[PDB]
Amino acid sequence: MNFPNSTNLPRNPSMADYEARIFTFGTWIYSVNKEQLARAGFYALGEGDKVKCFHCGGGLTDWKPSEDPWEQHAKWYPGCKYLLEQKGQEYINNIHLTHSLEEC
Ligand SMILES: C[C@@H]1CN(CC(=O)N2CC(C)(C)c3ncc(Cc4ccccc4)cc32)[C@@H](C(=O)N2CCOCC2)C[NH2+]1
Ligand code: NA
Ligand SMILES: [Zn+2]
């Protein structure tokens with residue numbers, strides 16, 4: 001509902017540290033791995049498996065075990081500068097092509 005942050009500055013700098021993001025999950029019952037989530041820049045909101053990226057502020061939910069944090073981050077928040085710093089544009093293009101092709 002809010003626009004995604006495409007600047008090089010994090011929307012939520014309180015969640016910029018991996019350890020800070022890790023704390024937000026607590027006991028995590030969900031199919032997708034919390035450390036893998038925190039590495040993809042995601043922190044938990046405390047309602048179901050709702051996560052937000054610390055940098056773009058981009059929010060995701062209803063994590064199937066087939067869904068990957070970095071892939072979902074790229075699918076839904078392609079303009080995220082954190083995503084770009086960590087993964088690079090070669091990775092990001094693959095994800096886009098793969099999912100844009102996945103539709104068939
Ligand atoms: C891990 C994947 C994510 N999918 C996309 C998803 O989660 N998106 C896409 C988008 C950007 C339109 C969206 N906007 C709002 C919410 C809620 C929200 C609000 C603040 C914080 C976190 C979550 C979620 C969401 C899931 C997906 O395909 N979904 C179909 C649509 O409804 C959500 C599930 C499947 N799992
Ligand atoms: Na929790
Ligand atoms: Zn992001």
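Numbering starts at 1 and runs along the chain as displayed.
Determined via X-ray crystallography, 2.5 Å.
Cβ coordinates come from backbone N, Cα and C, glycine included.
According to Swiss-Prot, the features are:
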type	residues	note
BINDING	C53, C56, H73, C80	Zn(2+) binding site
MUTAGEN	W63 to A (Swiss-Prot position 310)	No effect on interaction with SEPTIN4 isoform ARTS
MUTAGEN	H96 to A (Swiss-Prot position 343)	No effect on interaction with SEPTIN4 isoform ARTS
Largest tally of Cβ atoms lying within 10 Å of a Cβ, found at which of the recorded positions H73, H96: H73
Could you name the residues, excluding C53, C56, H73, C80, of the same chain that surround the Zn(2+) site, i.e. Cβ within 8 Å of the Cβ centre of those residues, in sequence order? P4, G41, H55, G57, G58, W76, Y77, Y82, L83
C53 (Zn(2+) binding site) - helix vs strand vs coil (DSSP): strand
Candidates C53, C56, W63, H73, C80 (recorded positions) - the one closest to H96 (mutagenesis position) by CA: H73
May I ask for the distance between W63 (mutagenesis position) and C53 (Zn(2+) binding site), taken between their Cα atoms and rounded to an integer number of Å? 15
Within 10 angstroms of the C-beta of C80 (Zn(2+) binding site), the count of other C-beta atoms across all shown chains comes to 24
Close in space but at least six residues away in sequence, with Cβ under 8 Å from that of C56 (Zn(2+) binding site), the same-chain residues are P4, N5, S6, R11, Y77, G79, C80, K81, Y82, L83
CB contacts under 8 angstroms to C53 (Zn(2+) binding site), restricted to the same chain and 6+ apart in sequence, sorted by sequence, are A40, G41, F42, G59, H73, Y77, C80, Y82, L83
